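K.L.:
Have a look at this one.
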Amino acid sequence: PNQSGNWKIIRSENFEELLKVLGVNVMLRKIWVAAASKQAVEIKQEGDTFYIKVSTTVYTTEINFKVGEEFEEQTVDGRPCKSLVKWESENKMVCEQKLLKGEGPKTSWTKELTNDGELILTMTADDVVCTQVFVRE
Ligand SMILES: *C/C=C(C)/C=C/C=C(C)/C=C/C1=C(C)CCCC1(C)C
């Protein structure tokens, strides 16, 4: 059941708390928290192959992966990492991340398309879980 589409954010929970764990400067946190409620997300899914574009005025990223194959992306705070996505269930994928260089909080993300048509993203750093909920444009 396919996640392709243009998605608009409706709620963002614990994003500032996540940025705190990641050590992001407070003045930057305020800007990023504001931008998080205005983001645009585009997904192109063909089976296990994904393209994801996340766009805001301060931050934009493009993610490319196939489920089950290691790939490179960045942590939320911008550090290059090695990632691997697996299906946890029919509708929900989970990504484990490992920094290329250095140490820091354990980070991961999940993405799920629900029965009622919401896309739910979670992003985790150590004990803090941020949840962002999207609906189709
Ligand atoms: C599967 C969906 C993924 C992996 C989405 C990742 C989205 C981000 C890493 C978003 C990051 C943002 C910032 C770093 C600051 C501006 C607000 C966000 C939420 C767009």
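All chain A residue numbers match Swiss-Prot; in order, they span 2-138.
Backbone N, Cα and C define each Cβ position, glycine as well.
Take a look at what Swiss-Prot says about it:
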MUTAGEN   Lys21 to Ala  Loss of ligand-induced nuclear import; when associated with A-30 and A-31
MUTAGEN   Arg30 to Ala  Loss of ligand-induced nuclear import; when associated with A-21 and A-31
MUTAGEN   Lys31 to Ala  Loss of ligand-induced nuclear import; when associated with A-21 and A-30
K.L.:
Around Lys21 (mutagenesis position), how many other CB atoms lie within 10 A of its CB?
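P.N.:
By my count, 14.
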K.L.:
By a 10 A CB contact count over all chains shown, which of the mutagenesis positions listed here is most packed: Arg30, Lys31?
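P.N.:
Most Cβ neighbours within 10 Å: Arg30.
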K.L.:
How big is the gap, in Å, between the Cα of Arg30 (mutagenesis position) and that of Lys21 (mutagenesis position), rounded to a whole number?
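P.N.:
Distance (Cα to Cα, whole Å): 8 Å.
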K.L.:
Measure from the CA atom of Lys21 (mutagenesis position) to the CA atom of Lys31 (mutagenesis position) and give the result in Å, rounded to a whole number.
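P.N.:
Here the two Cα atoms lie 11 Å apart.
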